[PDB]
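Below you'll find the structure, written out as structure tokens, and then a few comments.
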Amino acid sequence: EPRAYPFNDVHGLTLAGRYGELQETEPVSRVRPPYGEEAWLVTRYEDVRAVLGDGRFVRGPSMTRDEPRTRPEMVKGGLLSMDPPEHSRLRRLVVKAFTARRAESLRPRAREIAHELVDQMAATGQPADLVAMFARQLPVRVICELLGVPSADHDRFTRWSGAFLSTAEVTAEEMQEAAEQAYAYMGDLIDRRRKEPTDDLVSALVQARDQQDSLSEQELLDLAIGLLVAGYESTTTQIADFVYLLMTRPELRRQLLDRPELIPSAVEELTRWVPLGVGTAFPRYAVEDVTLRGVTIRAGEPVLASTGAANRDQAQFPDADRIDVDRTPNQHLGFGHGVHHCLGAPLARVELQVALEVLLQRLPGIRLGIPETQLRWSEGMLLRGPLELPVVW
Ligand SMILES: CC[C@H]1OC(=O)/C=C/[C@H](C)[C@@H](O[C@@H]2O[C@H](C)C[C@H](N(C)C)[C@H]2O)[C@@H](C)C[C@@H](C)C(=O)/C=C/C=C/[C@@H]1CO[C@@H]1O[C@H](C)[C@@H](O)[C@@H](OC)[C@H]1OC
Ligand code: HEM
């Protein structure tokens, strides 16, 4: 009676038709995931937003529950495993340092990196793999700039970081070795910065105070690694997916070449439209019985609040399946909602905007080097995107 879940096919960005049918007939429904417990699935924009904003729906039980999921291992902890007040405290300290102004201050460096990456692509000649040469490189290098990793260390830092991607084909031990290198490295960088602060985010996080409170040694380190993993694969996959869409929908590419000022609005529209998740990770747990759409979610039950379906809800977004780069209003949930609302979203916006800006400026004829039906899609089962994007220009 619960439906097998996920509904999305990983081999593309299509939004499963089941979502729409549930938004109509059964907006709070039961699902059976590949691993973990059966759960409620919530699919209407209004309800998804209500769930993510509601104090009765928490993340703490993640730590001691068999979470609905698509992979056998569970990845636990981070800010997203915490609830107020402990969550509020850490978030207050982080946002104090990681401000929208810091995010925008990185646009010039983000563009310089994007141009170097395009130089490297042009230097090896068509076809180049946009995924390996650009999408997997820009967001970790920008995180390097953000944190304060000295330039000479960007290559080894990038190399360790690649082992954390869900698409990586490394043994357990290899990934383990990259994880120890990155922790050790970040720990030392934090300690330098503490005694000799610069202008980078690690310096500002060490000096962040909130009515006499500060981040502990371990907190600093877990938060810095936490930003790395939250900010790398997401951004990488979304760059790949946006460019795949640009290269396969000529009217989208023509609109942005003609009017590059539309790039920020287009980033928002594609963040809405792309159901980036294979499913919905990060189940919330009811702290008490909650009745939603006349159905009672009981205390302790997991609830998957689908931002992919919510962002494509016809009740909230006129002609929701149309990509309209000027769409307004566009109050999408592509960066989340409520206390866990993506804290890197200003910088993600900067990076996505820069990626499209530089690629379009440098390679206005960029297009697929192989037929669309021949693309290989990631089977990492967390996010959807192409494994390789051979491009010509
Ligand atoms: C797709 C995005 C996520 O990717 C992930 O969740 C990454 C998952 C990969 C697939 C895992 O690696 C796999 O583990 C298996 C046991 C073996 C398998 N191989 C080697 C055959 C291997 O590929 C995990 C265990 C990798 C380790 C290094 C890890 O902790 C990765 C963390 C990355 C988390 C990524 C970011 O999500 C963040 O997860 C945190 C737990 C949350 O608190 C939150 O913010 C910090 C969230 O981002 C919003
Ligand atoms: C296109 C790129 C990105 C997308 C689509 C994205 C999306 C999201 C979403 C939907 C959430 C909320 C998850 C939930 O509530 O279940 C989230 C949380 C988070 N994101 Fe992002 N994100 C992106 C980039 C980034 C970047 C670049 C960073 C950091 C530099 C970042 C750091 C974080 C952190 C630390 C959280 C958890 C916040 C908390 O629990 O308080 N994200 N992101």
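Following Swiss-Prot, chain A residues are numbered 5-397, in order.
Cβ from N, Cα, C; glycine included.
The substrate binding site annotation in Swiss-Prot covers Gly81. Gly81 (substrate binding site) is surrounded by 11 other CB atoms, counting those within 10 A of its CB over all protein chains shown.
Taken from Swiss-Prot, the feature heme binding site applies to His91, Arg95, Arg288, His344, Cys346, supported by experimental evidence. In this structure, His344 (heme binding site) belongs to neither helix nor strand by DSSP; it is coil.
The annotation that Swiss-Prot gives for the mutagenesis experiment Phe286 to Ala or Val reads: Decrease in catalytic activity. Under a cutoff of 8 A between CB atoms, and with a sequence separation of 6+ in the same chain, the neighbours of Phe286 (mutagenesis position) are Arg63, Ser66, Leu84, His344.
Within the set of recorded positions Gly81, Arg95, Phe286, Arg288, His344, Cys346, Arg95, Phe286, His344, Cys346 have a CB atom less than 6 Å from some atom of ligand 2. If you take the Cα of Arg288 (heme binding site) and the Cα of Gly81 (substrate binding site), they are about 14 angstrom apart, rounded to a whole number. Taking Cβ-Cβ distances under 8 Å and a sequence gap of 6 or more within the same chain, the neighbours of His91 (heme binding site) are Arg63, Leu83, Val343, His344. Counting every protein chain shown, the Cβ of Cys346 (heme binding site) has 16 other Cβ atoms within 10 Å. The distance from the Cα of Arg95 (heme binding site) to the Cα of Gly81 (substrate binding site) comes to 14 Å. Shown are the binding-site residues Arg95, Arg288; of these, the residue with the fewest other Cβ atoms within 10 Å is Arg95.
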